[PDB]
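One structure is given here, and the rest of the page talks about it.
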Amino acid sequence: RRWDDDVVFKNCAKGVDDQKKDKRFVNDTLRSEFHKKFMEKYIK
Amino acid sequence: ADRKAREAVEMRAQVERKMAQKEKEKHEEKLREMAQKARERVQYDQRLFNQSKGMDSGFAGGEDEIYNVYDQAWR
Amino acid sequence: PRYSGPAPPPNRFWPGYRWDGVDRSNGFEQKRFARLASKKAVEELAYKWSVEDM
Amino acid sequence: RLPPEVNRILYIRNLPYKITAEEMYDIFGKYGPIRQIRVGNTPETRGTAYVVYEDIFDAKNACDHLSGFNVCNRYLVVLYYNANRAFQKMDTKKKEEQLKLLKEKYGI
Amino acid sequence: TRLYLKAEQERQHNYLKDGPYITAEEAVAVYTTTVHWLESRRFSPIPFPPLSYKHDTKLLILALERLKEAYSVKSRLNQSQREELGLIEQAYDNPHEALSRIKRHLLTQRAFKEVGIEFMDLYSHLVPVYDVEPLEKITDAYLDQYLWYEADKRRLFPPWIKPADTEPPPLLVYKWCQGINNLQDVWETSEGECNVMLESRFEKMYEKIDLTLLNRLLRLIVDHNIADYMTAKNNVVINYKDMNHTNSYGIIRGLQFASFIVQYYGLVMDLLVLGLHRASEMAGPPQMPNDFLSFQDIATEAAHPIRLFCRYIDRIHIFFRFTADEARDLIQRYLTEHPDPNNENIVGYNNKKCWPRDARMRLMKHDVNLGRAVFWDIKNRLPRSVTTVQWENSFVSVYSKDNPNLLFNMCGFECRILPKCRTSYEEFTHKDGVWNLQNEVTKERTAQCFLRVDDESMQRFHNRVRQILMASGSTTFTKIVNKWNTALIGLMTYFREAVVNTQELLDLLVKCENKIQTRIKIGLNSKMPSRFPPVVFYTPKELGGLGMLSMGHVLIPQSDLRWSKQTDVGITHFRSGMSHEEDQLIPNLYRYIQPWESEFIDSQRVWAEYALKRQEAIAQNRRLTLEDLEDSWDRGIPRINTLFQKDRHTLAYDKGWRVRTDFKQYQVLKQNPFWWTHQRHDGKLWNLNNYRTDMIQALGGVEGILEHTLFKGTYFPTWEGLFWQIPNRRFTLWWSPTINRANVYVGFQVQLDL
Amino acid sequence: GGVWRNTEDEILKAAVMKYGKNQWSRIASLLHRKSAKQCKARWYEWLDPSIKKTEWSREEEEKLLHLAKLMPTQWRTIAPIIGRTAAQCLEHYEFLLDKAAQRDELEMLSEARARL
Amino acid sequence: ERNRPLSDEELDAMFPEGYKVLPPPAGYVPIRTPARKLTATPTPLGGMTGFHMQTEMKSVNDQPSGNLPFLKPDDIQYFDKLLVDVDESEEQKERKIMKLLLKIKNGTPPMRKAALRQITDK
Amino acid sequence: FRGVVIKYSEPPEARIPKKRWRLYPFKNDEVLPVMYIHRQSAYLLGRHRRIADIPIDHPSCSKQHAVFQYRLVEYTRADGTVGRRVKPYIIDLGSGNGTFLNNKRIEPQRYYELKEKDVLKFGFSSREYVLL
Amino acid sequence: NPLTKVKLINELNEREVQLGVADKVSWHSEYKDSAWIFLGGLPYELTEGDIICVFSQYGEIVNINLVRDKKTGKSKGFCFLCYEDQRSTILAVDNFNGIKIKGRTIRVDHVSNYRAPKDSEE
RNA sequence: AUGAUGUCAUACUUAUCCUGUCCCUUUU
């Protein structure tokens, strides 16, 4: 160790902070994974 | 956090000012009372300047219709 | 005799200025040279402005 | 190498009503000896002052460095004071005695 | 656009509905880290607007000049743009009153009017561009140039955040290259050394950074009134044609204060990215500021693991070196955090495409492990509410004993450096543009440097060429030719040597230039000519032709080169002498123009010689002459004309040239050729000249150009003043004598009439 | 510009009642003094029928006082939450409330400050 | 020339009404007298200025009125009396209301017109 | 000047000094005053109150006896490289009784190696005060 | 009238510069083929050697002679000096015209007629 | 229920008017 001593955040250990993945769809077409991926990939 | 950091910065500045006032006084006392005889003794050429205008960007916008290359004439 | 070690202003003729000519001028040769350089720059600027759509 | 309009007198504004002539003399005293200084004690002119120096170039260095200079929370208005305007409140007289003196002492 | 604005609407109502901020404790730690770092560097606070300033009017003229040059270029309007131009002209007429207006607004009005937004489509990745109301834009612009002026006068942003006034791209490329070369015995690994290059965007600093922490950081930067103004005009409103989402979720993108906004956000986030102690050490002692990357002693280069780390606005590039036992420890920490059962660390690593047979990142055990490890550590050390990085999005190459190639992809096109002492791969050097780099102490060729063009920008150039080739039939042929010339003059200059040496990029531009020529031909006729004779396409503008800047081989029609004139006898045909091999048209720069490597070399040489000639002239007590300033006046670093010009008194008091340009790209719609320089501050580097001369010589000159034209038909005397649905017809007639022939259209039979 | 006279305000209210709300270009072609964005801003600021231009109470003052410290900037975000929604009455009320109510060694020190 | 030394009656001659020449202590006027000698002497002596990094009110005045079209930075000297906002308590109110001049000098053309008439009839 | 002619002009190679040097005057083994020589460009000391800015209590010194001005002259450093070095220039202005430095008379138009802590005299014949 | 000659010469030079005149018609074709320039309005304390030293910046003067008057020092205020070439006289008439030299300003113009003792105006 | 003074827009009239200059101040 003794290499990471300037980090403010100690240890996050949380990618999505609910689970590893959601693994669930939804009924609203706007609030879905495909629309979020299309709005985060094609638009920047 | 701002109210607890401003007082800390003021205390650090006061300690640095106290150290500076304790260092500069000792330096002036060491420099004044000397141990060895303290008190016992371009035109640049005007034709090169302002040879062209300016203050613009050179590439006015991005419209590819102003013929930006070949700034000089032909013959 | 020869000139001193001063900077003589040019007026399209290298003259033999002597007898301590330390900056004796009215400001006519330098203003004319600056006006000539400004005209030579403004001609190219107007040509580039008129060659915008051509 | 100076503009003619500037004069030995400077109008200075954006002053507090509590301000002390000690701070005044100290600060302004950088550039040269003070001829004198006036301060408005009157309802409208309170907050304003006039500074006059033994020399103009004093005032020139002053307005140079003192331009928009700070006191308390304020950035003082520093301008070269005008001339003429309201003068004739006083008169031209009392020349006779002094001129008689210079005509007497040196005899010229 | 309607969908993504609805998405921002939902996120903003969410982030106000839940109050779900950025984890208050971590926020307090970040604010404390910032306060401590700024105190350690001992930066002065930024003074609010000095009302009688020597800085004031000069700064206002510079900012209004930039605002005018963007908002008006040439002969377009609106009514909003009209009121903007009018207020601009009024400011340039009564300047002190305008400075009064700006000061009163910036100290008073902590509100804002409704801003405008509609995205523009560089069809690969859409990048939305916001518009503001007029007088608010002017006031904010003077504030922005003020903020950058006092920032550069205070040296507050470090030399870490390097996107500023060295140059645009090529200098940063050559700088990071030679800096990676001249590290202390770093390309060697015989005692099991290892190195790693990372590249990852922080990927949320357009929609994360919270207003209150921004206000506190701005309070630590500048005075209270300017802080409130920056925060408030960060908060306005966004209305596209119908919908109207509120604001204040995070920062608005295109407002003019974004320079200091995103740069201080980078200065904050980079400290918590690296570490305070190592960032201070690699930054500078506050007395002696440090150079482009150059650390002071050998010792601070030796102590920390993470050697050098720079950034442009969105990239971050950190050549994190690691000693071997630390590498084993890091791999152990990585596997213990994230156990891999079936060696699935190599299940998906991104890599490059630069002939990926001998110089992709050679995926082996400890190397792939070290890569996923360094990303795990930099991910875990990131302030997880605001700034993350995606292991799908990054690209982390490792130069060790195993993968003897190393591929770091800066703001330019991607770069490959492969030292001789590791006995590298082929790197065939398709052009003479191999990135050489001399070891700084030994003056020795420590490494070679290949540099191929990058795929994202290559597809962007192809996209814009398809945009032009799809914009036909609604414009004249002259505008199509001008746009193709514009795009080629860009994309052969800023990716210069890579455009010479990346063979797929050389091939794509060739077919696209022939494609645009095909579009011009199918405009000229309708029946797709058997051989459109190459003169009236590729010939120069002022002599009545289309002026394609052709960066592709095309031999001339060898029989289309005859001069003919009836002097005192009769016909004296005067053909060209092109039996050498075949007359090429002319080579898009490449050999014609100079490379950026030799440009950088001679730039250092010329600036050193100009300063030494200035020293000698100050000795001999003479003014420097036009002869010695013409012995240079090339470019050296920036430009010698940038010492000569009127800006030498005028435009010294602005910094932040390139950063202002990139924000201007996000600020106005015309996706210009504008990253690569900005002429006034940088100068004139894109130097055509000799090119038009050589094309006239190749086309046989005017003698042959007029011969293929109908210029003899007017029977006016000689070559003189010749030049001055309409313009297509003028082109049609002035080259009708070459565009009307059976050879140029095979099946001809018509006699028109009369 | 934008003096917002009463005869122009009545004409803007009549144009908002007659033409509509989501048509700003149709309302700007019958005034000859302001643009469409200025007319929409006036209709959303002073000519809105849901704007509470009076009745400043102590509950709204306590709501605005308990909101300016949680968010110092972004007064437009607290415009519809407080209930004023005029984007200028909130700043005026904040100015009125501010004017009426006006009329390592460091730690080692504190450590010995408790031990002494 | 204009640098010739002056007298206290001559001093009272220049400045307008309502100012005092009261000094501070009896140890600063002697500094002003040595200042001449010390303009040479203390300029040849130790001196310098520096700044420290520390976190941080700002008063100021433009023209205080309903509109009051703008004042050039110099014209303040003339129009300073208008800047102060003290209002509504004789002749002092006639000089104070006479700043309509300022409306004639700087402003919009209509302000100049209407102002001009208003001062004609007064 | 204000009321007299101005002689002893400096050359064009004059510059502002940046070295650590201060005028330590000791008339009675006590440095009461201190004058900065690197802050000002010109410095005139004499027996007149109209020409000079501050008077001096030396009756055996003329109005124009010595002129100590700092200027970067053509010299060589210790490493051997040429450049600009801020050093004081010592040359006599043609006084009626001359001058003496460290009990030795110096002639004009001769580039002498002037350094700090030199025992000089600010008068034509003698002086009871030295500067360091 | 006494000092309006230098102002008239400067106005003629400004009109020739602003009217777009070339070098062939720049008020030199009428005063050509003669290097004798007429100087008038000099100070009464200026000697011939000082004027020859101040007028040598544009070239060496061939024959200079001051206006002799009042048998005591030959001082009248006028001076006549012939330069080497006509270009030096043109540069002196274009640069040293209307300049101030030791208090009162002098005038520089060309006569190009002959050598006369009494031709200037006091 | 006119009228009064008053800060402040809005229409209307004058067939109002857009190349005016030092061709004159030449003062010691």
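Sequence positions for chain F are given in Swiss-Prot numbering; the residues included correspond to 8-110, 147-159, in order.
For all residues, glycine too, the Cβ spot is worked out from N, Cα and C.
Noted in Swiss-Prot for the protein shown:
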type: DOMAIN; residues: F:57-108; note: domain 'HTH myb-type 2'
type: MUTAGEN; residues: F:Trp31 to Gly; note: Abolishes DNA-binding; when associated with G-53 and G-82
type: MUTAGEN; residues: F:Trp53 to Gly; note: Abolishes DNA-binding; when associated with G-31 and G-82
type: MUTAGEN; residues: F:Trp82 to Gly; note: Abolishes DNA-binding; when associated with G-31 and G-53
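Shown on the structure are the features that Swiss-Prot records.
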{"residue": "F:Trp31", "record": "mutagenesis position", "contacts (Cβ under 8 Å, 6+ apart)": "F:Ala43, F:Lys44, F:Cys46, F:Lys47"}
{"residue": "F:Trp53", "record": "mutagenesis position", "contacts (Cβ under 8 Å, 6+ apart)": "F:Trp11, F:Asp16, F:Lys60, F:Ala93"}
{"residue": "F:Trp82", "record": "mutagenesis position", "contacts (Cβ under 8 Å, 6+ apart)": "F:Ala94, F:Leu97, F:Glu98, F:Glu101"}
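Residue counts for the domain 'HTH myb-type 2' (F:57-108) under DSSP (helix as H, G, I; strand as E, B; rest coil) come to 24 helix, 0 strand, 28 coil. With a threshold of 8 Å between Cβ atoms, the mutagenesis positions F:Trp31, F:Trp53, F:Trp82 that neighbour chain E are F:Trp82. Proximity to chain G (Cβ-Cβ distance under 8 Å) holds for none of the mutagenesis positions F:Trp31, F:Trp53, F:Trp82. Reduced to three states, the DSSP call for F:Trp53 (mutagenesis position) is coil.
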